[PDB]
Amino acid sequence: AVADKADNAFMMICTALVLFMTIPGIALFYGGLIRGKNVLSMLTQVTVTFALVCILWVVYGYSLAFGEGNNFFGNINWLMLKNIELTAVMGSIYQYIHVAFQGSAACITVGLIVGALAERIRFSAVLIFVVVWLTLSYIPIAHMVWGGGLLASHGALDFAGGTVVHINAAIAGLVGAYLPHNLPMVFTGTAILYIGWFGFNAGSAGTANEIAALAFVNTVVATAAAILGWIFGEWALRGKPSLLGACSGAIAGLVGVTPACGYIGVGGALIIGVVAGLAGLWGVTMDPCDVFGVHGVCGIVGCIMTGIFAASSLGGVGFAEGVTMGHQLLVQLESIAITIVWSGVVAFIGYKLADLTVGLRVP
Amino acid sequence: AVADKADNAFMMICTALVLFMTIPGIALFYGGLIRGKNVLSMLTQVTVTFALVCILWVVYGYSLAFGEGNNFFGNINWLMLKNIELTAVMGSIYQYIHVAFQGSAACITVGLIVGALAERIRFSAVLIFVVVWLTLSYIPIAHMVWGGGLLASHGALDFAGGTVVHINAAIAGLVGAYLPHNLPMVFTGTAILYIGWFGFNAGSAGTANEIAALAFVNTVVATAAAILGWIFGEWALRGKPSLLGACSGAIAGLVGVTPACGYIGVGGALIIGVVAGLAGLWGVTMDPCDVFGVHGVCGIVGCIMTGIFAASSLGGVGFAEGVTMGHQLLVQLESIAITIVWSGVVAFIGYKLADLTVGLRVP
Amino acid sequence: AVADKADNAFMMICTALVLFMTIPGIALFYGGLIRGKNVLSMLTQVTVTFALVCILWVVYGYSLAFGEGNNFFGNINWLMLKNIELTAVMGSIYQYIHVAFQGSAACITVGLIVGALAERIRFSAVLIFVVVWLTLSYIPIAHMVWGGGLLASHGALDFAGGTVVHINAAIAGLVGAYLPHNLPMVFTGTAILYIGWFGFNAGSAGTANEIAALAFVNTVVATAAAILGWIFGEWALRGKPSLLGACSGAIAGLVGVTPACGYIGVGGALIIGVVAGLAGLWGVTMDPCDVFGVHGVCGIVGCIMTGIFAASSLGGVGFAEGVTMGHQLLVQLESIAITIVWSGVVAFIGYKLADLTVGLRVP
Ligand SMILES: CCCCCCCCCCCC[N+](C)(C)[O-]
Ligand SMILES: CCCCCCCCCCCC[N+](C)(C)[O-]
Ligand SMILES: CCCCCCCCCCCC[N+](C)(C)[O-]
């Protein structure tokens, strides 16, 4: 295996773009939504926990997520990236770039939860939770889906983190919840997330090829379909579009297309944006800062609709051989369930530990 | 034709950077200029119409702009990108990346007009206009200049959208006009536009080659020459530089260099920044948020000065064989006129239709 | 020598990212720190002096920095980049891209000083200073370190500007000093600097290779180690972390890792973030907007700790042959001293000239 420099370049810029989604994307997104008295604190918890996620990733996270192991977790053979030679290639890029790319995804996922709960959760409790849930939920699920684990070895399609990122975080966010002051800033964070999101979606191809290209366009497309789906729905229900309505729409589409971008046709992308846009709207019409209402609802949707629109018939890249659409759909449904239930338990364990240790508070 | 992954990578990042110019670049630029009571609305119209432009592009825009057709428009053979195979190569990159790159340019152009008129134009009227003018002005002109059409087939030089983007939008903006509350935010939008602008200028080479490199440097250069041209002029006239004066200067240079970046020497870039900077200043001294004063004036200027500084004599890449500077200059002048008059008629038709349909308003 | 397009692409995006650090990164960073009545002015001086640095670079800066010359400065043979053929290759990329990359570094360095002193220094005095100090300090030191000069030809390790950028600017900032209103904005500027910083650190490899990959990861790593080092230290001393404490932490790590990113192991990166984080904290506990407290202190630290962690023993890329760690450490110490004293004299000459010309003021 030899590293292609074009792929190195692409994937290093993609990692930067995903890094950009957390710092400052998600921070500015929540920063404009939450009460003003809470913004600095929230900004601090996103920053400190990003730092944290970065460190646990390098120390053992990556090895556990992407080390060869069982169906559920990797190994502790790549502790602080050792026995990864500098010139070790994975795919068509240096493994170090995989390490950095994959860590940036862990980061935005944690950032999605931490920003939602920075208000109500006590700092030390968030840190405890983050450590628990990254280790026992993000990493194992990462392994199961992208790391050769249970779900991958069963044929699950999730190009860019419909389960790993979105459903996973949405359920974490809900268990927590269970247990807008600056719209310009909200828009900026949305804009930065959207731009950074191409690093995540396109870079999930691991190379600058026809598939990254496909992921890219499907992302422009489904983000736009969703925006208009939301906006029209909002104009139907509420009489007029709103800025927050437009930004939520975009996220609904970005979320919905996340599992699907690498597998579907643009026709399929557009239909996905549309449906995710409206389901997002319906979702928030029926949970901290609507974490689930958009990420949970839309993630489930994207994941299901991937096992439809991958069909070569519907302009998709085609299912694996011997895989009927019906089998793929069951496998999607299974992946979703396994993610919902797994992130749930772990979330509950995280929040409970934090609570029995420092208390969820705040004081 | 085989896709070069380095070019795929480059052009996918360039598209992201051009996407960044609209979301949130232009939005934040106007967001700080216009009255506060109008910002959210403007932010919403830029977002919703971006979504729209994205969708019309995928549906028929691209096929009409870059399909093989006549002198003026392409075909409806690539409706929803069909009969474009995934691995179809155009230039040295996948065609899908051309689709995404070219759509991001349509987006920033519409964003330039929509932001300027979000205040005074009624939403549904903007949408109607956008549809009319994208279809009948942006697309045909795109085709004429970059799509094998009338102006290209006559030797016009316009590397990165002096006519297609700037003059085109400036005239749209003027017909409309005919028919600063947050300078920090203005600066941020300027900064984001400038950074994103390298995707547009350098990526217009279609490859990561000596010409992209040339476009890049000419962009650093002419943006700086212009800033100082404006600033000094402002210090001469007004007694001191201003932040808005500095940001306008930058845009004057970015606009002025847009047609020229791929064809000229750095000596030529600097002279272009200087002249565009002062003409921009003179321009706004003598029209919504000075859309024309800078884009129209400076676009015309860049376009004219391209047919001078392309000269191999003046450090440029040289004119095509058999093309004297005098012939190039006439061809520039013709391209400008054709753009001014074409965008005018279409603009007028767009605004008139909107007016007879929903009314330009606002209520 | 033949240009690799993957490297062209990578380095053109890296330059964009470094450009992003100044416009708007550093501007927004200082913009939120300094008094509100001073923000627009500061924003204007960063913009105008960036423009300036861009122009002097193209005119003679690059030729003086990277032209073949003596130990201390290059030549005036590349005035306005002439006798640099368009297709001239340097390393594995077009020379034009080196020109643009290296100029973007000059820009962020000047931006670091100008933002710090925009308040207290008179405009014309800043301009005079900038011209003096860029020409006589930034350029010669650039030449000495990255341009084949005294320090390089003695084996100094400074991957990405520990002396050239950080110590150099910190001493300029101190001589000047000798002679927070918006924390959300501070965070945004920090975020943008951090993201842009990967262009500087990774792009300093000149290619998208295992070393750029190494630089990248070491950057994620040391920024995170530092954030937590600062944060814990701040929690130890002040009872709780703060947003500004978190952002300063990040910068401490980014600065500290700057010389080292291309030479060390991730184990070494983490230790560097930790130590730089605390030394930054200790630094500001014991100078405009703590320019030295973080850049001077942390730069010195990174530079020293590079001559330790480069050791192949400590997971580093190894010292040059015949170079013991002890010899490298002396060479680091010498590089630092030469930089501290050189930037000092020149700074003093710059400020003194400005003072005798227009007066440091402000009026
Ligand atoms: C592959 C993409 C991974 C990105 C993770 C999430 C980023 C978008 C977050 C937007 C938050 C919107 N909201 C309020 C519905 O949660
Ligand atoms: C190839 C570049 C295409 C970019 C289109 C326009 C972006 C810059 C817009 C700045 C608006 C400045 N103003 C007020 C003079 O219109
Ligand atoms: C290789 C990196 C070159 C970047 C130059 C400096 C950028 C960071 C500036 C942050 C300023 C922080 N502060 C207040 C301590 O000066």
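Numbers in chain B come straight from Swiss-Prot, and the residues shown are 25-203, 217-323, 332-408, in order.
This entry, so its header tells us, was determined using X-ray crystallography, 2.2 Å.
The backbone N, Cα and C atoms fix where each Cβ goes, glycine too.
Listed in Swiss-Prot as a mutagenesis experiment, B:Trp170 to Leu is described as follows: 5-fold increase in transport activity with methylammonium as substrate. All protein chains considered, the CB of B:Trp170 (mutagenesis position) has 22 other CB atoms within 10 Å.
Swiss-Prot documents B:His190 to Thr as a published mutagenesis change and attaches the note Loss of transport activity with methylammonium as substrate. Cannot form GlnK-AmtB complex after ammonium shock. The Cβ of B:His190 (mutagenesis position) lies under 8 Å from the Cβ of B:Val292, B:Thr295, B:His340, B:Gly341, B:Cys343, B:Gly344, B:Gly347, each on the same chain and at least six residues away in sequence.
Listed in Swiss-Prot as a mutagenesis experiment, B:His190 to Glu is described as follows: Retains 25% of transport activity with methylammonium as substrate. Shows normal GlnK-AmtB complex formation after ammonium shock.
Quoting Swiss-Prot on the mutagenesis of B:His190 to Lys: Loss of transport activity with methylammonium as substrate. In the three-state DSSP classification, B:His190 (mutagenesis position) falls within a helix.
When secondary structure is read from DSSP and collapsed to three states, B:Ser241 (NH4(+) binding site) falls in the coil class. Residue density at B:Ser241 (NH4(+) binding site): 24 other Cβ atoms are found within 10 A of its Cβ, drawing on all protein chains shown. Sequence annotations record features per position, and here Swiss-Prot assigns NH4(+) binding site to B:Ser241 based on experimental evidence.
In the three-state DSSP scheme, B:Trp170 (mutagenesis position) is classed as helix. Reported as a whole number, the C-alpha separation between B:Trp170 (mutagenesis position) and B:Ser241 (NH4(+) binding site) equals 10 Å. For the unresolved segment of 13 residues bounded by B:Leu203 and B:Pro217, the separation of the terminal Cα atoms comes to 23 Å. Gap of 8 unmodelled residues flanked by B:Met323 and B:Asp332; Cα separation 11 Å.
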